[PDB]
Amino acid sequence: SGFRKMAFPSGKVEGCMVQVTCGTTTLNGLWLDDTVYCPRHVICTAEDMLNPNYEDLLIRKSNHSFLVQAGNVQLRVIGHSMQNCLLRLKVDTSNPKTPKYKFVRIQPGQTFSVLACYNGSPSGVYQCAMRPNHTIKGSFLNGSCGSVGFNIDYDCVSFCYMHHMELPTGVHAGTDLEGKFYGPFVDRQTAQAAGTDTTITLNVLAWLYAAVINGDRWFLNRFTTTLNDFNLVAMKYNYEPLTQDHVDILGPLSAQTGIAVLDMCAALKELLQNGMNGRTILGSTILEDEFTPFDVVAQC
Amino acid sequence: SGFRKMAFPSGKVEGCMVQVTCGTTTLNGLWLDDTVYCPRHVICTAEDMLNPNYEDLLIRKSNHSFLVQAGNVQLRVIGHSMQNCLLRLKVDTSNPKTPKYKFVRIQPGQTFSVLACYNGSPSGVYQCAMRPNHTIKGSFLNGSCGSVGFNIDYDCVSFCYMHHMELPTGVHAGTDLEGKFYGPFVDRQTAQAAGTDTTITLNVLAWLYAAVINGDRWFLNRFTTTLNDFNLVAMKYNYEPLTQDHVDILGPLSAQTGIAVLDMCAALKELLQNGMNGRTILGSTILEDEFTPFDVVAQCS
């Protein structure tokens, strides 16, 4: 019992974090095998960030420009390249702590653990979600660029995020481990705004099911809806439309409670057009959207 | 910026987790140097849990009754002793991955990280607080017993909690690493309730500061209060009394934000007496009390 946002154990990741320095910029890098991954903007100064020519800046660098420290050990950079918005540094040592891993791109609404790091030193771990507008609501301070997001399957670490920057609304943007940003963001000082965000309907539905499991009942009704009519109302209120896969993901929860997915959609539909109006659901007067069906099931 | 419930990196503890089996009871154990610590109710059968005499049940066991497994390796039990509600198993090999460590008994209102484990295998990590009523609001399922709470300071791991059971209400109860329970609980399968919980005032005030540091000051007001007048309201709303020592602990947050502690108390008083006026604070419709002043400084400095 108990609902808590849980992060995966971070030990396999902690073993891959290093500090990368170029000029006066220090940040975090990920040391896998004989490669170190970090945000390419470490090569920029303040004046460069305004409009950086990254090919040009990399051309003017040398192997010896890049300083990589793992704990007390200086690593020797023996090669450098750039893949999308990531720097890749070849070091003359293979990380003996390298776990089994893969690089995966994650989708909006999905969750992952973040090992916040400063000076190549892990500071803390927490769970968060990729928002529809391709940002995350993390907790990053200066020096945290390079911090990684990941999921764990068996002994295989799936890396899915590397932190690059904080937007002006206080949310966070980064890339997958191929260096491709999530969303339409770029590693430049240009005015950048995340698109207007939407609510992760799938997770709200999971939260509603959890609320029923825990005895909350007042939002249910006898009203009927089709998927299409539900999605039309959902989009009107800045909720994500429900997908086919989504309905099936909710199957277990519907069986467990005996409430059909579309009936729960009917309940949510009403909540959107009226409001909750000061009635609590699971103790809160706002709907939560960062708790997934996988979270509810595994903890119920 | 941003504000998040954050746990310590769990690497150093992960390498201390082992599995302990006695009969068909398997649960988690903590392997430091040549000792494995685990809850003593691993020695009990189904019958035994109802009215256990642990001295009696332990003396009937051998070293060979205990199967200790670290991943692939098997460790050999070469001794045992009971300490309060823990069993301390001596093993033939010392843990090569033993961190620098200390056992501390944390106080209500303090936070720690929990590494929830299953069959000696770490599953998740999260942060929580010792409740004033000596329970924790954790997330535990069957098989989690022996999962540990800890803090990390620099290079030293302070272990403070081992999980023993879930209460009827769904809250969790356990011991420090000398086996003494937090609270009035015992490791016996009978129905046990906690006392009435209170809200950790110090922590709520820290989190209001965090909210301000994160650019949300909507709940501030022009008023102030005396310590004594705040404490009458606290008492009415089931909050812990604020002391001068508590006020002192908030000094740095007060200094950083430029909001005096008693002025933040005024804001809190108004929040308690009127409600949150349909608004959120740091994304929450509830006043959060599981971040300490220390946790806030660490994350917002």
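Note that chain A is numbered according to Swiss-Prot, with residues 3241-3540 shown in order.
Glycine residues also receive a Cβ, built from the backbone N, Cα and C atoms like all the rest.
As written in Swiss-Prot, here are the features:
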type	residues	note
ACT_SITE	A:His3281	active site, for 3CL-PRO activity
ACT_SITE	A:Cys3385	active site, for 3CL-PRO activity
VARIANT	A:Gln3429 to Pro	In strain: Isolate BJ02
VARIANT	A:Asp3488 to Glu	In strain: Isolate BJ04
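Features recorded in Swiss-Prot, as mapped to the structure shown.
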residue   : record                            : Cβ contacts under 8 Å, 6 or more apart
A:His3281 : active site, for 3CL-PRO activity : A:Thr3265, A:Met3289, A:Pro3292, A:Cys3325, A:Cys3385, A:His3404, A:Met3405, A:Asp3427
A:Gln3429 : variant position                  : A:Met3289, A:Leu3290, A:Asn3291
A:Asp3488 : variant position                  : none
**Packing count at A:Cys3385 (active site, for 3CL-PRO activity) (other Cβ atoms within 10 Å of its Cβ)** = 25
**Asked** According to DSSP, does A:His3281 (active site, for 3CL-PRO activity) fall in a helix, a strand, or coil?
**Response** helix
